[PDB]
Structures are given as C-alpha cells and as structure tokens.
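Enquirer: Handing you this structure, nothing more for now.
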There are 2 protein chains.
Amino acid sequence: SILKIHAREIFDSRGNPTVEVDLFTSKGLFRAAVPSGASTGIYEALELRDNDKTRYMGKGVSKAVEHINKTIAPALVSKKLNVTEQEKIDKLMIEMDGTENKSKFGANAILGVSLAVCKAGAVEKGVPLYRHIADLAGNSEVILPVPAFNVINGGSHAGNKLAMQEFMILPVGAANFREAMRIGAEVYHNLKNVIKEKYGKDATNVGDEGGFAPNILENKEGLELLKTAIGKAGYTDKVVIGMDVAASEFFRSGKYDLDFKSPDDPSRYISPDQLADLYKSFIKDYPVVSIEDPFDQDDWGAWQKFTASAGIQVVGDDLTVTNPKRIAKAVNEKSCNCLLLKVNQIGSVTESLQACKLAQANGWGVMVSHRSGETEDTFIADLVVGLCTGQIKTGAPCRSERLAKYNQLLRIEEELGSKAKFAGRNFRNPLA
Amino acid sequence: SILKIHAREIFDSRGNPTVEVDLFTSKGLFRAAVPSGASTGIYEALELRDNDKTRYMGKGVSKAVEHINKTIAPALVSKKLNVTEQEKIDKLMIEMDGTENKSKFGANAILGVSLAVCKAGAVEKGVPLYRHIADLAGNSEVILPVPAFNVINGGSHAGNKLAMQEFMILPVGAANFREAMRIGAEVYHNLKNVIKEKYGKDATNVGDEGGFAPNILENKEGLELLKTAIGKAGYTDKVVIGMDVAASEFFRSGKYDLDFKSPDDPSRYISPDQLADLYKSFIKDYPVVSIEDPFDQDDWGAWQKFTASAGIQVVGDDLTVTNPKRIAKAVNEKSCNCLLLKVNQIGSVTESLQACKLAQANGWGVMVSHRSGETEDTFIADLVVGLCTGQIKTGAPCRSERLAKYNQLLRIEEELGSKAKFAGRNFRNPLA
Ligand SMILES: [Mg+2]
Ligand SMILES: [Mg+2]
Ligand SMILES: [Mg+2]
Ligand SMILES: [Mg+2]
C-alpha cells in the first residue's frame, strides 16, 4: 500500500541536519523526522553522518537520506507491503541493512521510514496513532503519563559548570494531564524568578532542552533551586524530583569527574562509591524518586550495588540503549529497574516496542524519552500513551520541539474525554 | 463549508499559554496556533490574557478560547461561509468584535480562526498554502525569501545587559534557500565557538529566539562577534547583518537607555541624535544593511530624519504594528522604508495582506516575522512565499519553533522544483 517514499535533510532543534521522511499511501502524506542525542552512549545504533568537514562541520545526513531514496524506498514500494504491517516492514529494512548496529543504512535512515510507516498504518486502520501503537504493543488500555520536565540543564546540554545533565520535576499528584502541565509551567516560571533573584539575569538563559542554565557547580544547589521553586509555586505536596546524571559523559577511566567542564584535573575525580554517597544524600534531603544513568554505561558493578540499596526508580539509558540484548543483561544483573525508551537508540518502531515489552514483562518501569536534539515531530507523545508506561520526559516547558509533544499529549487527553486515565502516583507502573 | 470550529489552550515556546484552533470542513481538520511577542508595541491589537494571577502568572488564555468556542464558532458555522472567502470571514469577525483593537474577543482569538480558515481554503482549492495566499494577495509569482537569523539575543529576549534586541545574519549571497540555511547554520555554529573562546561556555546558552546570550553590554561587540563568525565560517562574501533595536523598550521620557536592564540612572541616557550617530558608526564599521525600530514607536521625528540619512533599509515594527492606518502615516512622512509583518499585531490574515500591499505599493520592502513567543505552527513560511516579500526573520537556526518555519521553507523550495526562485541579494524588492 506504500505508493511512494522520499527523504530529505532538515534541521533539528540545535541547528544540525537530520532526516525527515515523506511516505504516501492512498490515504495521503505521512511525515516523520528523526531526533539526535548529544550525550550518546557508545552502544547506540549508528547515527550515520556524512563527515564532510566542509559541510555542517561533518554533520550532514545526505548519505542516510540517499540510502532511503535510492535503496529503501524502491524496495518497500516494490514489495507492495501494507503500512499496517510494521514488523514485516521493519524486519525487511533490518535484513536489507544486514548489520548488527544498522551501520550500512544508518539507524537514522531506517527509523525515519519506520516512523512514517507507523503513522500511515494508524490512518489506514482509521484510528488515532496512540491507539495503533497500543494494538502493535498488545495493550488494551491507554493512559496519560506523568510528564518529567527538565527545568535546569547541565552536563553536555548547557554551557555551565553543572556536571549532572537534567534536573526534573514530575507532577505525580496532579489530577490529570492538563493540571500536570499547569504545575510544570507554573513551577518553571517561578524557578526563573528564584534563579534570577539569587544569581542575576545572566543565569536565566536556557540550555538545549529548555531548562535554565545557571552557572553553578553544585548539583545539590540545582536540587535546592527546584525545591524552592516548587514551594513558591505552592505544589510541594504534588511534585517529586527526577534526575538524569548522564554519568557516561564524565566517566574518567573508572572514576567520575563532577567538574568535567573545567580544565582537566585528576585530583578532583571521585570513586563510584563516593558518587553513590552523593546520590544517597540527595535522596535523603529532597523528594528525588528517580535517577537515570547514575554510573557509566559499562560500570556494571556500581549499578547493581546502588540499585540493590536504593529504594527508588533507577533508569538505564546509555546502559541499555533501548536494546533488548543490553536490557536482558540488565534485568538478570538487576542493574536498574526502569528503561529510558529512545526509539533512535535501536532504530525501529518494532524493536522499540520489543524493548518496552521486555522491560515491562520483567516488572521494570519505562520512561519514554526525546533526544536533546529534537524536531517538530510528536510521535513519542502517542508512543508513551499507547505503550501505557505512565512516564515521559520530553523537555522543560520551553522550546517548541518540547512543547509540540506536551501540546499533543493535551490533545490526546482531550480526545480521550471523560474516560481519560492519568498515571499520577502510579507512574512507576500504571498497570498492577 | 465550515462544519466545526473548536479552540483550546496550548503552550508557546516560552511555556506560556496561547490559542490553538481546530477548524473542520468536509476536506478535514485544519489547525492553527497564535504567536505572542515580548517587546510588544503599545499600538498592537489586543492580545487577551485572563489576568488570573493564580493561574499561569495571569497569562492563561481561556477567555480568548471561550470567545471562539461560545461566540465566533457558532456564528461562522451558522453563516455557512466558504473557507476560501478569507476577506468576508475576517470582516465578519472584525464586525462582530466591533472594537478598534479587537479587545472584545482579543486579537489572539480572531487571528487563530483567521489562520485556520486560510489553511482550509488552500486545501479547499486543492492548491498549496503559499499559492492560496498568493491568490488572495493578487500575486502570480511566488519566491523563497532570504532568511534573517537572529543569532545573538539581547533586550527583552535574553538574560544579559545587551540592550539591543536582535543581531541577525542574512545570507543574501546564497545560491538558493537550502544553501541559505546551510550558511546560516554554519555561521551560527562557528559563532558558538567564537563566543566560547572569548567569554567561556557560560556565554553560549540561548535567549528566547535561539540566539546566544553572551554576558556583554556593548552592542558594537555583538556586531563584532557576528563579523568574526562570518569570516571564520568563510562567508564574508555572502553574509550581511541586520539588527532589531526595539528602541521602544528602552525609551525614557524622550531619551534612550542602552543599559536599561541595569538599575536605572538617567545620567546614562542618550538623545535620539546620539543614538542615530551610534547606528551610523555601526553602518560605517559593519555590513549592517538593515535596522528595525531604531527609535521609539512614536518618536516620528527621529525616524524620518534617520531614514533620510542612513542609506539603508529601516524597518518599522512597533512604529507600524502591521496596521494600515499607522503605515499610511509612515509612508507619507517617509518614517521608514520597510514593514515588519506580524499577523498578530493586527489580528487577521486579510488586514495583514492589506498592510503588506500598502507597503509594497509605496516602494517599501516587507519582512515577514514570527514573534519571540512562537509555536510549532508554520503559517508564516507559506505567507512570506505567497506574498513574495523576499525577506523573513523567524529566528536563529535553533529551537524548533524557529526551524519548523525554516524546514517548511525548505519543503516549499523543494516542491517548487527547478522553477523555484530565491530573492538572494534582491531581498528588498525580489520582483524588480
Ligand atoms: Mg544521554
Ligand atoms: Mg540520558
Ligand atoms: Mg518587538
Ligand atoms: Mg521587533
């Protein structure tokens, strides 16, 4: 039923080239774009870049776009495969590439087509995208997730000293998704005043994901700022905190550098035990219920040890790279208890759904996520609703590559009407 | 032909509520959202806010949304008007409001419907949106504009002392629009390095429009940084500079405060002649070919005098507020020679086309513009192409509420194919 496929190079939220794909069926035009991370784990599927230093400093994706236009498209159009057959189409592309990490076509090439196919399939079935995703995942129910707003940005997403990547607020106590958005927005604007009053205007600019970028070095101060803003907005009893440390970014041959954005000096590196002690104090002093990538993507011993004594949600991101094989190892070792789901870390809609079901079958929570490099595409909004994970992180309530997702979730809630369910306090596992 | 209209509150790029409208015809659903400025001139049509300080700091727009749902929608649905009749529909709404500045419904309520009607009209005719706009404007030819990227932010859009609002680069020398995008992005990325090297990473976070927000005070330094980035990127031959002073933001009882973000002190204020000479020095030392709002919105004397002696494009923004009545006075006094076109400053597509035509008929250039508070809506991309103005400013190539428009422009150029035209160095008057 695929009449035509055409790919093109567009710009992501950081001004870098990325892949966009147009797919046509008798039902019309279906478009999707591909996100790109900044703190990408070594095990992520290959994001194929041109590496032509004269063009976009080597970041062009004309090669990936060409693999689609010259190879994937003609093949998919010939096979006359129906758009509702996501798995068959994804497997075909995976077989055509033939590599473990999608290094021939590029995961960005295959995902772009994979996403466009998924949207087309939904329309073909005459049902909303989230309902289509739900059918593909075998879910009867659908639910609105608690949003996790990254309101203070650090690490590789901002020009400050702050080593840890993301400081998030989750309105688990909200009555529904629209109130969750209200809480998120009001806390964010109050936080702007709190930071301005304490650090000045120069501290109120934003990072890649829309969070403020005060030039502080202390991660604890970031948490204190959140606590103050939450209090000022009056939602202390409805908001908990989440963090993405992105520890692989400051891993230094066994130790960790919490001041990695300053000229290198080994005298300040700390051990994973010392790093864990810091997390323990955070959990003690603030309502931190979730920590993502607390250690390096392959520092397996530290992960197991911390999760065993933590009491909270521990999210694997670079550890698991939305990859069934890495996830399975993590489940067996009890490395963590939550999967960060990033479709472009594995490269296809089908594999992403398999990663999600694998995590869930093992009792893990799943948090759907954007990449620091986003586009106006809103696929993940329907994805998290259809997969019923109950949690999604897709930015601070600032910069439209983030609001496009939150806005779409508002539209999904409205469409669901009075029967719309919201994860709320059951965000870790809206099932049970 | 309008079957249903339903409005809702969504979020803009700053995380503030704004209006979104869904409009249905037998051809389907058409959706549009409304932008919101920060440095808004006093003569702009009313952007209606709820002013309930307990909700979104007083910035909700539920009243505007209600004006559409309980008043405008049923009126339009009853009249059974054809969506291609833009002028009749806009006029009906203007008449229903009955006020000079659309303060009964709010310009945001009227514009939301106006835009959605326009999008439905194009599909009704089975023609691309820019073509429909071309038709409504009475244009046969269509052309890609030169993009003006606000790559360094100041004034009310950034956290720094920098008083002047926007520092833009225009790749007038590009071969086509896509190369214009490539040049814009490459210079932007080179600039991040130039700033980082001189002021450190903390100076590379971004303001509301995606431009870097360095901690500097001197506007000349802003220009100097752009020049360095342009040279470093190797495009000194293809890039010129534009500025948006937004002088109305620092107008102080007759004089001007170039440090208005620091604690007040009249002793630092300068006179309009001093400000005019400062611009002239800028025009002398840098490739500045365009300056927007060099003086206060009602400092008519200074405008006329400067426009007559500067030798460059002088853009009226808060001076004209996309208002034919203000524009008429400006043409008669030769207050400026270019119109900044902001649909939300007047409130309807029709008045916007009228304002554009009035300016163009008088030899004025016209630069289509976004607002500092944007959404994922891409209407102005088709608008500038359909109006053949030859120039558009819709942000730095950072933050998707900006790239959504640029990406759409890339899709239009692609769709136009071999017969695509680009204003290039003739941006001020693309159709000779
Ligand atoms: Mg990461
Ligand atoms: Mg991460
Ligand atoms: Mg302004
Ligand atoms: Mg302006």
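Swiss-Prot numbering applies to chain B: residues 2-433, in that order.
Technique stated in the header: X-ray crystallography, 2.2 Å.
Note that Cβ sites are derived from N, Cα and C of the backbone, with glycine treated the same way.
Marked as Mg(2+) 1 binding site by Swiss-Prot: B:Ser40. Quoting Swiss-Prot on the mutagenesis of B:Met94 to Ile: MBP1 protein production. No MBP1 protein production; when associated with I-97. For the published mutagenesis B:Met97 to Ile, Swiss-Prot gives the following note: MBP1 protein production. No MBP1 protein production; when associated with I-94. The substrate binding site feature in Swiss-Prot is assigned to B:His158, B:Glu167, B:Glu293, B:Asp318, B:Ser370, B:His371, B:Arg372, B:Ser373, B:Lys394. The active site, proton donor annotation in Swiss-Prot covers B:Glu210 and rests on similarity to another entry. Experimental mutagenesis at this site is recorded by Swiss-Prot as B:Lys281 to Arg, annotated: Decreased 2-hydroxyisobutyrylation leading to decreased phosphopyruvate hydratase activity. Look at Swiss-Prot and you will find B:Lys343 tagged as active site, proton acceptor, backed by similarity to another entry. Quoted from Swiss-Prot, the note on the mutagenesis of B:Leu384 to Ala is: Loss of transcriptional repression and cell growth inhibition; when associated with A-388. B:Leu388 to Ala appears in Swiss-Prot as a mutagenesis experiment; the accompanying note says: Loss of transcriptional repression and cell growth inhibition; when associated with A-384.
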Enquirer: Restricting to the record's substrate-binding residues (B:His158, B:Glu167, B:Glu293, B:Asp318, B:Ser370, B:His371, B:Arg372, B:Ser373, B:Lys394), give me the longest CA-CA distance in Å as a whole number.
Expert: 16
Enquirer: Suppose we draw a 10 Å sphere around the Cβ of B:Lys281 (mutagenesis position). How many other Cβ atoms does it contain, all chains included?
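Expert: There are 16 of them.
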Enquirer: Sort B:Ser40 (Mg(2+) 1 binding site) into helix, strand or coil using the DSSP assignment.
Expert: coil
Enquirer: Near the Cβ of B:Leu384 (mutagenesis position), how many other Cβ atoms are there if near means within 10 Å?
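Expert: The answer is 25.
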Enquirer: Can you figure out which of B:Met97, B:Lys343, B:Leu388 (the recorded positions) comes closest in space to B:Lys394 (substrate binding site), comparing Cα atoms?
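Expert: Checking each of B:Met97, B:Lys343, B:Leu388 against B:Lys394 (substrate binding site), the shortest Cα distance is to B:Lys343.
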Enquirer: With an 8 Å cut-off on Cβ-Cβ distance and a minimum sequence separation of at least 6, pull the same-chain contacts of B:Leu388 (mutagenesis position), or say none.
Expert: B:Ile134, B:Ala135, B:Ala138, B:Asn140, B:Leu342, B:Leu354, B:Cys357, B:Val367, B:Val369
Enquirer: Can you name every residue in this chain, apart from B:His158, B:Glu167, B:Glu293, B:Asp318, B:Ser370, B:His371, B:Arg372, B:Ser373, B:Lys394, with its Cβ inside 8 Å of the center of the Cβ atoms of the recorded substrate site?
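Expert: Here the nearby residues are B:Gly38, B:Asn151, B:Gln166, B:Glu210, B:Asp245, B:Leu341, B:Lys343.
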Enquirer: Take the C-alpha atoms of the residue listed as 'active site, proton acceptor' and B:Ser370 (substrate binding site) and report the distance between them in angstrom, rounded.
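Expert: If we compare the Cα positions of the residue listed as 'active site, proton acceptor' and B:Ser370 (substrate binding site), the gap is 5 Å.
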Enquirer: Here the mutagenesis positions are B:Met94, B:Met97; which one has the lowest number of other Cβ atoms no more than 10 Å from its Cβ?
Expert: B:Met97
Enquirer: Counting only other Cβ atoms and using a 10 Å cut-off, which of the recorded positions B:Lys343, B:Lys394 scores lowest?
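Expert: Result for the recorded positions B:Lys343, B:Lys394: minimum number of other Cβ atoms within 10 Å at B:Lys343.
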Enquirer: Near ligand 3, which of the recorded positions show up if the criterion is a Cβ under 6 Å from one of its atoms? Options: B:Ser40, B:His158, B:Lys343, B:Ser370, B:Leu384.
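Expert: Once distances to ligand 3 are taken from each Cβ, B:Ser40 fall under 6 Å.
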